[PDB]
Amino acid sequence: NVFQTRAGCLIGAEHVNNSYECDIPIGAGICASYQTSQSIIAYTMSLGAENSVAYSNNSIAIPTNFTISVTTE
Amino acid sequence: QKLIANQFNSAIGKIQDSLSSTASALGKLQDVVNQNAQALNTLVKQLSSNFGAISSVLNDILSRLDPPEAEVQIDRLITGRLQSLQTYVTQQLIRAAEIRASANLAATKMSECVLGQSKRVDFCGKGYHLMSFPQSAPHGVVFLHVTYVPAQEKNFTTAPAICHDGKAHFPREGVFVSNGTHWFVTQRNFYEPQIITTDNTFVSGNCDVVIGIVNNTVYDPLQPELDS
Amino acid sequence: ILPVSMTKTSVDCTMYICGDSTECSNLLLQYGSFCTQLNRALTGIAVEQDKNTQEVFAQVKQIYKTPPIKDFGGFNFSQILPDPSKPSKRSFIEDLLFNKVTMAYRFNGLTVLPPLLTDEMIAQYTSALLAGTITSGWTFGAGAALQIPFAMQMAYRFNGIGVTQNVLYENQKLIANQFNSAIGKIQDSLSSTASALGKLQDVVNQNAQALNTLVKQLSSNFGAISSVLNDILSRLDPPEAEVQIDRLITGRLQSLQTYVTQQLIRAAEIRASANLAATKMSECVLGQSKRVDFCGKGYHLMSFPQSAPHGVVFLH
Ligand SMILES: *[C@@H]1O[C@H](CO)[C@@H](O[C@@H]2O[C@H](CO)[C@@H](O)[C@H](O)[C@H]2NC(C)=O)[C@H](O)[C@H]1NC(C)=O
Ligand SMILES: *[C@@H]1O[C@H](CO)[C@@H](O[C@@H]2O[C@H](CO)[C@@H](O)[C@H](O)[C@H]2NC(C)=O)[C@H](O)[C@H]1NC(C)=O
Ligand SMILES: *[C@@H]1O[C@H](CO)[C@@H](O[C@@H]2O[C@H](CO)[C@@H](O)[C@H](O)[C@H]2NC(C)=O)[C@H](O)[C@H]1NC(C)=O
Ligand SMILES: *[C@@H]1O[C@H](CO)[C@@H](O[C@@H]2O[C@H](CO)[C@@H](O)[C@H](O)[C@H]2NC(C)=O)[C@H](O)[C@H]1NC(C)=O
Ligand SMILES: *[C@@H]1O[C@H](CO)[C@@H](O)[C@H](O)[C@H]1NC(C)=O
Ligand SMILES: *[C@@H]1O[C@H](CO)[C@@H](O)[C@H](O)[C@H]1NC(C)=O
Ligand SMILES: *[C@@H]1O[C@H](CO)[C@@H](O)[C@H](O)[C@H]1NC(C)=O
């Protein structure tokens, strides 16, 4: 099972038109992950999830509540 | 206060479960320890390489040959090993600076983040920063950044200004909002509506210039206080 | 203008040294782990290059996109926002940049690996970062983005620098024109002079520089009778040709460590420059900087990231 990429000739991973988070970085946006039986896949990495802020010149969103997170660095 | 306590205390508890099963979060440290022992290993293996000479054992070249030949061979040993040091050494210098570059980054976080409160954004991690707690780790340091992240939002109609008598009123701190009827001024990073009075707002200009000013009535603390 | 990543290269040590010759290839084994530790070295570079580009550009959890209709109060971002009519969507400015900056080395072994993130992706980040900066203020770096009227954003960014917000809303129209007319000249500043991008241009050159040098080292005798690895094998009986090929190998094998060490040192500079970007990107773009002349001369209001080849460009 062969597929042609931007980064070269890939073998043994079924192409996927869907696009998910980059998991195992390959090259030029192609990122592979294991999950679906199962087979290694290859797909164009989605950079981020998509959002569109709902914006209008009078529209403001002020947080009513908060969290306190402890992030190890 | 109480609600912030549990949010803090629980958020601590998550850390200890993270690191408990997490080998990767220390990858930065684990890599540094590795890469040294790596080049240290490779430095050692280079003692087993011929480098073109007839053997990699120093004496076994000697006792095989009469020394005036060994003087030639031991070159290709020395020329080899001496090089392999300068490779390893020049590595360490480069790698040392890399750590040196991360030491400044730590010694700055230690200074600014721990000992201060960092106005810098995302220097101490995502969210507005409250405090950090350093924790030692082998050949490294681990900060626990306590950061303030807002959560629940509510769409609000807002206005940059409010006419009263034709004067313009602007908030000292925060912004005029309304849920659609009553105009409230509130602080920015938390929703805490308050009725709009002169103590909330200062006067500047008049009603022509501002783009987006909206009619309203700014209540006066003082006026009722008079009426007796 | 800042460099961010440098061209990711990976060299085949056994081939680059010994072309198509087991005779030479066997000798290389007698130097041990040099061949392997070079790949271990260059991979360390090549890996973190896509870590640099990772740290800089993607600090944002989600990809925001500008609203369909642009009313910012008079500020015209069509210059800096993604161009909906280009096949690769990149803001009008970024095209000015990609024009300025610009199997040869692959024949030997120097294979130029593709950067993990395609340029079109880089332009989606710098769209997001720029989409959230415009609509959501600075809050999108601290959590969920919060839509706020852009003109009510700039009232804060004046309070940041100590100018009371009543200045803005009174001067808004004026400030609009000064902004727009300032953006325009950024085009010609880039359009009419090719030396502004020298920082990037220098990085790209020095990389392609050493590669040329590294290649030309193949043609040097290094004391051996010829620079063609086969000629030494063709003319001479091997027992002597062994000593000859050493001077080639010793020469070439050294000549890699020279090149490798340069890349390590040079990458360590980029690694430092990358953090400077990631620092600006976080503090300057995502927040508002109180650090005098860190974001560039003057009191700082906001910054607009723009991608450039193996680099990044901020509009302060
Ligand atoms: C702010 O959010 C916190 C949760 O993060 C809320 O606290 C929870 O409130 C519910 C009641 O609806 C309790 O059952 C939970 O035990 C509380 N959690 C904790 C950790 O104490 C809080 O009520 C929210 N406050 C506002 C004003 O929205
Ligand atoms: C917006 O918020 C204000 C402030 O609470 C609301 O005004 C109050 O609404 C409650 C409704 O339960 C009344 O009992 C109070 O008498 C109101 N007080 C004032 C000063 O108006 C208002 O109803 C809210 N409107 C919306 C659409 O949410
Ligand atoms: C705010 O209120 C003022 C009056 O308090 C409004 O002014 C009126 O504007 C219209 C539009 O031309 C005039 O025909 C009226 O004569 C004005 N009123 C007076 C008393 O002169 C103004 O339009 C309001 N604006 C907003 C945005 O609410
Ligand atoms: C923002 O500026 C661009 C150009 O900098 C404007 O696009 C121009 O629009 C006029 C329409 O009057 C055309 O005649 C020009 O040919 C356009 N130029 C380009 C390069 O597209 C755009 O209209 C401006 N928009 C805002 C909201 O200010
Ligand atoms: C993706 O969809 C196209 C049709 O648009 C199809 O030709 C292609 O085979 C699909 N890819 C995979 C991996 O199924
Ligand atoms: C604010 O309005 C937008 C409009 O699309 C909506 O998606 C969003 O959920 C609203 N905010 C909240 C807190 O529901
Ligand atoms: C805000 O935008 C709307 C368009 O949806 C327009 O009708 C209104 O006049 C604008 N108000 C201001 C203050 O710009």
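By the numbers in Swiss-Prot, the shown part of chain C spans 726-827, 851-1064.
The deposited model was determined using electron microscopy, 3.5 Å.
Here the Cβ of each residue, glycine as well, is placed from N, Cα and C on the backbone.
Taken straight from Swiss-Prot:
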type    : residues     : note
VARIANT : C:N764 to K  : In strain: Omicron/BA.1, Omicron/BA.2, Omicron/BA.2.12.1, Omicron/BA.2.75, Omicron/BA.4, Omicron/BA.5, Omicron/BQ.1.1, Omicron/XBB.1.5, Omicron/EG.5.1
VARIANT : C:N856 to K  : In strain: Omicron/BA.1
VARIANT : C:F888 to L  : In strain: Eta/B.1.525
VARIANT : C:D950 to N  : In strain: Delta/B.1.617.2, Mu/B.1.621
VARIANT : C:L981 to F  : In strain: Omicron/BA.1
VARIANT : C:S982 to A  : In strain: Alpha/B.1.1.7
VARIANT : C:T1027 to I : In strain: Gamma/P.1
Identify, in sequence order, the residues in the chain of C:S982 (variant position) that are 6 or more apart from it along the sequence and have a CB within less than 8 Å of its CB; answer 'none' if there are none.
none
For C:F888 (variant position), identify the closest of the variant positions C:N764, C:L981, C:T1027, judging by Cα separation.
C:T1027
State the Cα to Cα distance, in Å, between C:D950 (variant position) and C:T1027 (variant position), rounded to an integer.
22
C:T1027 (variant position) has how many other Cβ neighbours within 10 Å of its own Cβ?
20
Are there residues of the same chain, six or more positions away from C:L981 (variant position), whose CB falls under 8 angstroms from its CB, and which are they?
C:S746, C:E748, C:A989, C:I993
Measure the Cβ-based neighbour count of C:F888 (variant position), defined as the other Cβ atoms within 10 Å of its Cβ.
25
Same chain only, sequence gap of 6 or more: which residues have a CB within under 8 Å of the CB of C:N764 (variant position)?
C:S735, C:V736, C:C738
Looking at Cβ-Cβ distances, which residues of the chain lie under 8 angstroms from C:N856 (variant position) while being 6 or more apart from it?
C:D737, C:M740, C:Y741, C:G744, C:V963, C:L966
Secondary structure at C:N856 (variant position), reduced by DSSP to three states:
coil
